Number of protein chains: 2
Amino acid sequence: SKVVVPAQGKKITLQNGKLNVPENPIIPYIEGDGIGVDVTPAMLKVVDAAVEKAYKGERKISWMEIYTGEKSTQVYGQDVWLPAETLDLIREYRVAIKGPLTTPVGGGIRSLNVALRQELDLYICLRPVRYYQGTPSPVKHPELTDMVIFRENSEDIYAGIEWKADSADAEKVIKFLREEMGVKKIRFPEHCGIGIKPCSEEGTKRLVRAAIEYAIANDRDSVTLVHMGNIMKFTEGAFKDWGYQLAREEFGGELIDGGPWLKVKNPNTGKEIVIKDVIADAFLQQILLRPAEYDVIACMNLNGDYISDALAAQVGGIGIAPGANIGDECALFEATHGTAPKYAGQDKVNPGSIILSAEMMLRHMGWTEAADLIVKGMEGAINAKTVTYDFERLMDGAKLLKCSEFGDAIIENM
Amino acid sequence: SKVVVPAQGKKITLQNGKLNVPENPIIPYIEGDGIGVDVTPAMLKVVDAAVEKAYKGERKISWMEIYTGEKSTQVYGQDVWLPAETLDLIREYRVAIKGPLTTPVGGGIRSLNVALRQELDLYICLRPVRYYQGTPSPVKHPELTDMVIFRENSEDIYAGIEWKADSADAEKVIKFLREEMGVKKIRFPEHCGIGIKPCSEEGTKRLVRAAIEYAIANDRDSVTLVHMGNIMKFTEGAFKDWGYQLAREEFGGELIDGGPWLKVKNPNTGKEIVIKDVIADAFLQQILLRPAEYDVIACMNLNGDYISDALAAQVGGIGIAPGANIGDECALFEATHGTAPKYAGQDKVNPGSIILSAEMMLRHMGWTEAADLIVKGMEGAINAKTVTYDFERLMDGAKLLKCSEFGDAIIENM
Ligand SMILES: O=C(O)C[C@H](C(=O)O)C(=O)C(=O)O
Ligand SMILES: O=C(O)C[C@H](C(=O)O)C(=O)C(=O)O
Ligand SMILES: [Mg+2]
Ligand SMILES: [Mg+2]
């Protein structure tokens, strides 16, 4: 039992659908493997600057380190990549932030980030994606992208119910299917790997309610449901209709002229949030070709994964992209990139993802003013062309700063 | 039994791994629903011009119309969307070309294009994607994209083994899984839709052999295997390793320095084709950010679907993209877009996909010179800015030609 609690500090508390943030919250952070080691400090510093600038010394976060990944095997045991105690702690502390986690191949360990999302049941995975002025982009008009992806987390093929080809479990899921279910469309059973894709009504509805409710809450223009429903009828296809049914019975959506698009009024502003839908392979196109038609996006696990990383590259934000996993009893904000071992310890990586995820946490905790300062340090440093090797290698006349030095430059721009 | 055979003409013939094209082949073509009606003529004309220019009246294609879609219900019966006779005929005639097919909702009919791919077993779906100079693009450097996608067709989630939520078949595939297989990771069984994803060894190997063999045959630089293997271990993950194993035992690939990338020598040119792999969500990024690292791409059905349409938009070729479905006993080349009923009969659509698919057919039939003329009519007309509303609305000082008028402009540019 090896975490050392900050002695000064209090736990974030939940008062029935509200958080109760102390002035001094203890916030767990997993340092992160690989380059986790450079960005997590650049984040600790520029957020500790952020609450000291905004609440003028009245608020203070009590950082408490936890482990997962590779840092649990060098602390607990050579075989522990996710302690049970880590699960307890995100749950009790309510909020945690984390850098990148490596998952060993060769040992039975599923992707550790998905392991955390499922075991804690962080059903919403909220990944903003917008253009910061001056960010090097592949695209001609990156400023039309300002979208919000609510990839569902607990479900879809992405859960990992899969059995190895020519094992027994693989062998008799197929024997069951060929005989008992009468399945004819498996071309080759012999030496065939089988995966299972779930998509329930509850897991769909709960994700889409948080998608509509965020578009109400921030006076956004639309919630697009993305799905490859025209082939995946009773999973993706179902997510679309459930999505719609909840829009209609819970938020009272009106049919728009012939449909299936609905008009939900935004009760506060009286505006109309549109509820369209777009089939998953065309959506990947409409985001480079009509990016300004999209605003909030709701989708199942796999498509949110791809849609996110596609949209993140369009805005040159491969490593500036923030992201969270919000659940109902806790929320864990994360670096959306991997560990980089060739660059790790070299202090050259971009800490922008994790610092922008730290921004998403602070706004969630209610500390608006702190979060806002970090959003300006960020906009300032990047449009001041005083940047880090990934932007700089593509940015004319940029000054090259090390990861730390870029943390520094966000602070001075606050 | 309602197809009217061209009386003059001969069937394409297969002489053991070779086609035997008459001077006058009968080639079936399905006209195509919706706008199929404008493009299929613009294609018939600019290909009939193409063999008359190149073989100087010595060759002639005997067009034979067949039906599927909506045109089978108005010819055979109100309920027939794919006649059996259509399947016989692509198989006997060896080659067919087709425009867009609408699939009715409300009647049990799966996506008709996937219905054709499975029932005829057109396992390879070969979708080129390159930049034509002067094509309006969202991206800054579309000229670095010249890629070839071999999306596997017969398998993956895309086959459609799925059971409706709260039906009995859905209900006891889940009872089977919870009890007999010991599955714990379905968060919500109640009212859950289940899909099944197959990925065999044979269906993977056969697709990857045609991917390597095309990169040998055209002196391409690399075959990238794309897969979301890091979560889909015994399907996608397996496609990757099979892919690799076939590269290694069949085409004798060498380990490159530590791997898993292999060096296969191209026997003809003695060059080295590289066999890399890239995880499916990062691949969607590396195509806008390093497009020149990719050359041939091999992947399972679903990812080839998305990868294709994403890459097609990057080169402004949403409707210029060609594509085939090659099988072992026949090959069916197709318009890669939908039917457009708002624009249909208005003769304003871009026929470029279907005409470029007609080009891919002619080269396949061995008529190189004809295919090549169509590739120049195409390059000429578009860099002569004498184009159709989709390019024109984004192209300064373009002349606006109707679909027909653009077929015309390709001919005059031959
Ligand atoms: O596990 C990882 O590191 C990759 C992760 C996923 O596969 O779910 C990812 O890319 C994402 O979080 O979207
Ligand atoms: O059936 C269609 O019309 C869409 C088709 C698919 O879903 O397989 C497609 O988009 C493609 O052919 O790639
Ligand atoms: Mg991802
Ligand atoms: Mg498609």
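The residue numbers of chain A are those assigned by Swiss-Prot, with the residues present covering 3-416 sequentially.
Placed from the backbone N, Cα and C atoms, the Cβ positions cover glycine too.
All chains included, 26 other C-beta atoms sit within 10 angstroms of the C-beta of A:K100 (mutagenesis position). For the recorded site, A:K100 (mutagenesis position), the DSSP three-state label reads strand. A mutagenesis experiment is reported in Swiss-Prot for this position, A:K100 to R or E, and the note states: Abolishes enzymatic activity.
Counting only same-chain residues at least 6 apart in sequence, those with a Cβ under 8 Å from the Cβ of A:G340 (NADP(+) binding site) are A:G36, A:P102, A:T104. Annotation comment: Swiss-Prot describes A:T104, A:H339, A:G340, A:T341, A:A342, A:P343, A:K344, A:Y345, A:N352, A:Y391, A:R395 as NADP(+) binding site.
The mutagenesis experiment A:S113 to D or E is recorded by Swiss-Prot, whose note states: Reduced affinity for isocitrate. Within 10 Å of the C-beta atom of A:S113 (mutagenesis position) sit 15 other C-beta atoms, taking all shown protein chains into account. DSSP assigns A:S113 (mutagenesis position) to coil in the three-state reduction, outside any helix or strand.
Record note (Swiss-Prot) on the mutagenesis of A:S113 to A or T: Decreased enzyme activity. Loss of phosphorylation.
A:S113 to D appears in Swiss-Prot as a published mutagenesis result, with the remark: Loss of enzyme activity.
A C-beta separation below 8 Å, combined with a sequence spacing of at least six in one chain, links A:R119 (D-threo-isocitrate binding site) to A:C127, A:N155, A:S156, A:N327. Marked as D-threo-isocitrate binding site by Swiss-Prot on the basis of experimental evidence: A:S113, A:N115, A:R119, A:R129, A:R153.
According to Swiss-Prot, the experimentally introduced change A:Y160 to F is described as follows: Nearly abolishes enzyme activity. No significant effect on substrate affinity. Proximity of A:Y160 (mutagenesis position) to non-local residues of its own chain (separation of 6 or more, Cβ distance below 8 Å) is seen for A:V116, A:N303, A:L304, A:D307, given in sequence order.
Around the Cβ of A:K242 (mutagenesis position), the number of neighbouring Cβ atoms within 10 Å comes to 26. When secondary structure is read from DSSP and collapsed to three states, A:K242 (mutagenesis position) falls in the helix class. Looking at Swiss-Prot, the entry for mutagenesis of A:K242 to R says: Impairs enzymatic activity.
According to Swiss-Prot, the mutagenesis experiment A:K242 to E carries this note: Strongly impairs enzymatic activity.
Following the DSSP three-state reduction, the secondary structure of A:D307 (Mg(2+) binding site) is helix. Summarising the annotation, Swiss-Prot assigns Mg(2+) binding site to A:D307 and lists experimental evidence as the type of evidence.
Here the Cβ of A:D307 (Mg(2+) binding site) has 23 other Cβ atoms within 10 Å, regardless of which shown protein chain they belong to. Feature annotation from Swiss-Prot assigns Mn(2+) binding site to A:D307, A:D311.
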Rounded Cα-Cα span from A:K242 (mutagenesis position) to A:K344 (NADP(+) binding site), Å: 42
Expressed in Å to no decimal places, the gap between the Cα atoms of A:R129 (D-threo-isocitrate binding site) and A:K242 (mutagenesis position) is 20
Sites among the recorded positions A:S113, A:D307, A:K344 close to chain B [C-beta, under 8 Å]: A:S113, A:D307
Listed binding-site residues with Cβ under 6 Å from ligand 3, out of A:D307, A:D311, A:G340: A:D307, A:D311
Let's check the environment of A:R153 (D-threo-isocitrate binding site): how many other CB atoms sit within 10 Å of its CB? 26
If the criterion is a C-beta within less than 6 angstroms of any ligand 1 atom, which of the recorded positions A:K242, A:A342, A:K344, A:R395 pass it? List them in sequence order. none
Restricting to the same chain and to sequence separations of six or more, state which residues have a Cβ under 8 Å from that of A:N352 (NADP(+) binding site). A:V41, A:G321, A:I322, A:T390, A:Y391, A:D392, A:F393, A:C405, A:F408
For a quick check of packing: other C-beta atoms within 10 Å of the C-beta of A:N115 (D-threo-isocitrate binding site), how many? 21
Might you list, by sequence position, any residue in that chain lying six or more from A:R395 (NADP(+) binding site) with a Cβ less than 8 Å away from its Cβ? none
